[PDB]
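Some notes on the structure that comes next.
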Amino acid sequence: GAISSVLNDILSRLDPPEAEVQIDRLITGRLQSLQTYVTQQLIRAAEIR
Amino acid sequence: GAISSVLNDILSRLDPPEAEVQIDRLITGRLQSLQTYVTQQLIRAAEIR
Amino acid sequence: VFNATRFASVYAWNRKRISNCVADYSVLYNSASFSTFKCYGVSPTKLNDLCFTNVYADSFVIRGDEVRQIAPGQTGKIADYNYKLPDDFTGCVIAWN
């Protein structure tokens, strides 16, 4: 939901008070992908165990 | 990403039109921190089981 | 600060510190002696309750078009060169013609 997936296209394009909002979405989005990955491998580690 | 982690820092400080936005960030963050805890304990119970 | 006789310039403004005293902000919010009385990091009605240790006040005069530059995150001849505020600005702004 951001302007662009690249931080450089936002940090070098928009002003500080505006770029921080676009960056806040990618951080919240990418961080959810990790918890989805970690939780998956944490279940797969139980089947293999 | 809010002004402060405490509720009283926001409830009596900012107005409802702006406090609800800041309050929503804590509720969004603290709630995910519960799902990470309940999920982990709910997996650890299987190894104990 | 508020009922002062004369203000300073935006090029060089005076900084009046306040500490260890009673500050009644009820008159400032009720009295319509200013054209604009808004706040950013605090409610204007709750300045008496959630109160502070140190308080700083900067008095200066600027043009009408420059009043919008006095706000967090703005850019302009006054916002960038004369008087800048941070993105985390916790204060209030007042304007009167």
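In chain B, numbers come from Swiss-Prot; the residues present are 971-1019, in order.
A Cβ is built for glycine as well, from the same backbone N, Cα and C atoms used for every other residue.
Among the sequence features in Swiss-Prot, the natural variant B:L981 to F is noted as follows: In strain: Omicron/BA.1. Under its natural variant entries, Swiss-Prot includes B:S982 to A with the note: In strain: Alpha/B.1.1.7.
In the three-state DSSP scheme, B:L981 (variant position) falls into the helix class. Same-chain residues at least 6 positions away in sequence with a Cβ under 8 Å from that of B:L981 (variant position) are, in sequence order, B:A989, B:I993.
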